[PDB]
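Colleague: The structure under discussion is supplied below as structure tokens; questions concerning it will follow.
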Amino acid sequence: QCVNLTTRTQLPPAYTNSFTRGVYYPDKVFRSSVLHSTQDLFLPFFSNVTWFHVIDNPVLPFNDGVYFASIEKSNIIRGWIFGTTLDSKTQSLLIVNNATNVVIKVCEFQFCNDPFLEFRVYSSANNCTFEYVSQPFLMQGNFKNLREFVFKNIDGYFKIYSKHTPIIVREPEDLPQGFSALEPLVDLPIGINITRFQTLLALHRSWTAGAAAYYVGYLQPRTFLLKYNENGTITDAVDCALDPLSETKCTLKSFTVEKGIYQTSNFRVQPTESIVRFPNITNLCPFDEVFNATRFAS
Amino acid sequence: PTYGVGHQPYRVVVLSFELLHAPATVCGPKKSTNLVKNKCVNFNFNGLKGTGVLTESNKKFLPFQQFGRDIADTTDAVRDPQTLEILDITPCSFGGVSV
Amino acid sequence: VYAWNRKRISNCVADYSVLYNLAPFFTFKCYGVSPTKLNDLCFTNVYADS
Amino acid sequence: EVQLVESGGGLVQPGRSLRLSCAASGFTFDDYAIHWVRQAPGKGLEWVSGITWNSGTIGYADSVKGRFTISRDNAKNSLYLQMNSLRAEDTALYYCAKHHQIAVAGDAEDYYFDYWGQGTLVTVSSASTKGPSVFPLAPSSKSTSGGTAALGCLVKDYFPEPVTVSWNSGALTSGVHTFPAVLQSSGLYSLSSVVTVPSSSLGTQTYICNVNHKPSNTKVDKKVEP
Amino acid sequence: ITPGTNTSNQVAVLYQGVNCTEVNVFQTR
Ligand SMILES: *[C@@H]1O[C@H](CO)[C@@H](O)[C@H](O)[C@H]1NC(C)=O
Ligand SMILES: *[C@@H]1O[C@H](CO)[C@@H](O)[C@H](O)[C@H]1NC(C)=O
Ligand SMILES: *[C@@H]1O[C@H](CO)[C@@H](O)[C@H](O)[C@H]1NC(C)=O
């Protein structure tokens, strides 16, 4: 049943400045010491990502994808909820990450007004059309745990990305520096049409909520210049939407561009109105003597 | 258990084949041909249907990666689906004839 | 015959060759397809009605 | 977890028909067999019929063949049982029991029940349904101990007995001695309950005895006063 | 205009055909 603990005064959404982070492998192709440009749904650099501090679980929309960066010292965040209506009317999807395995079910579930984590998240289930075992689990002291999970949906596939790296420095709930690539772990032929997103938080009250934060960042179609190293890993990338130095690096693919002037873009001031100008009306048709006549015959 | 042939229990089951907007679902059991690596022969590594010479180079790929491409817009290294090996498809012997 | 089960199959690899391994005197009449070309087309969901 | 709610049941004339249902909830209604088993009052149980995980009849008893027909609906997750030509020897509590095993393909036929329900009293006789009569038993002022005073209801004049008594909303699971009914040589029965009822100082229950009777559907919401 | 990604990272955009009123901002020919 729906519950709500005390001391939950208020936590309005916030915003942070995500640094260069959120680049994933767009394809299963090996590249050694060569650059590559691709057009997919990436995360823009120096964007504005939400700052939901897990110290509240709103229903945020799923336009093209999310980043979902998390930094915590526990395993409270161990689930997600996908769907278009989040009820028993349409199809739904959930990704629960148990302490020993991961489960995914596309049953037509019925979620309450506040899901929380057992299976006390949905009231009435329904028939599933897909299930997977997920043998390994997806989600020390000073070193905390940093995890990020990219979710997309092109035609029917989910193509979940993931990368976990221990963070060694402590910061007031801020994204760390450096670079990190998202490795594709599992693919889903589920084929669901999702338009919203909902997380799943554990409680373990027996209140002990710990400290965490999920950073939901929307994805936009960009053009990145990857830096495949000699072992196939990615060292850095270019957003190609920052200061014109970035676009110069895109059109002159390198990272040690020499001195000089280069033609990169083409400006174009774009419209701002849909003016249509036709002449005056004149000589209206005789529809006033055929719809407002006096007498007909038969 | 004494009726004629036309009245015995017949277990009947029909199969319906739908085709909607769905990802790559059930399609064929499998297709293998006992890959041999000694000469220039054709290959079909789960979609790639080019030509070349299998050499099994000493590259070090990543687990999620299956194909390998240098800067040529053409695949030059593939991973065997059955055995986790790293192959290299060097093209067949070609050139030019001068007289 | 009025209350027939309908099994919904999911993503898998169906081998349409064990169908002719059971006891003899069994029909295999198809409609629109053929057993030789059965493992050539791709289908999303297959329903079995017993 | 498993909630095998059973619907359908009441007083019917001998020779008529009715439809019983058992909505499953908690498990998957595609891999567990569910059967029907009756239980005469104080005279043991008796298996009626059953269906496997798929649409398949596993047989009937030696006295229900030709009259009973069981059907399974995997789409709505509910098992149905049709009863035709009911007689006087069909008055029992028909239960909805599940099966423990998953019923794999190649095994031996061995069915044993694991999850049980509550059942629906299906009485078959020539009598008619009568309306209950709830009365506010007076909680007399005899006060010796703390909770020596008690109040209850006096439901009577009802032939079927699917009686369920509520106090506030289907709650207050404390000490409530619901005495069983008794046939008062006329086919009718009588119900009564006893609560703790501590010292009344405007800090007690709402004094409500909700009695639900399906064959005589009527919502009685009369209060009790000293 | 870029001195190169070896001594600095500052750039200088140069639009062509704009009077600096249709985009230090100087106006050259
Ligand atoms: C790639 O692997 C080689 C051999 O282990 C190693 O020497 C080299 O530093 C690695 N380069 C990176 C970090 O990608
Ligand atoms: C019919 O006459 C009325 C009153 O003059 C006018 O409001 C209406 O627009 C006329 N309708 C047509 C068909 O022009
Ligand atoms: C595929 O089958 C071969 C032969 O049994 C086996 O050696 C190999 O490990 C299997 N590979 C996988 C990943 O299933």
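Going by Swiss-Prot, the residues shown for chain C are 350-399, listed in order.
Note that Cβ sites are derived from N, Cα and C of the backbone, with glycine treated the same way.
Among the natural variants in Swiss-Prot, C:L368 to I has the note: In strain: Omicron/XBB.1.5, Omicron/EG.5.1. The residue drawn here is the original one. One natural variant catalogued in Swiss-Prot, C:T376 to A, is accompanied by this note: In strain: Omicron/BA.2, Omicron/BA.2.12.1, Omicron/BA.4, Omicron/BA.5, Omicron/BQ.1.1, Omicron/XBB.1.5, Omicron/EG.5.1.
Give me the structural setting of these features: burial, nearby parts and distances.
Modeller: Its Cβ taken as reference, C:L368 (variant position) is surrounded by 13 other Cβ atoms within 10 Å in the chains shown. DSSP gives C:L368 (variant position) a helix state.
Under the DSSP three-state reduction, C:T376 (variant position) is assigned to coil, being neither helix nor strand.
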Colleague: What is the total of other Cβ atoms whose distance to the Cβ of C:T376 (variant position) is within 10 Å?
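Modeller: Taking all protein chains shown, C:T376 (variant position) has 7 Cβ neighbours within 10 Å.
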Colleague: Measuring Cα to Cα, how far is C:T376 (variant position) from C:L368 (variant position) in Å?
Modeller: 10
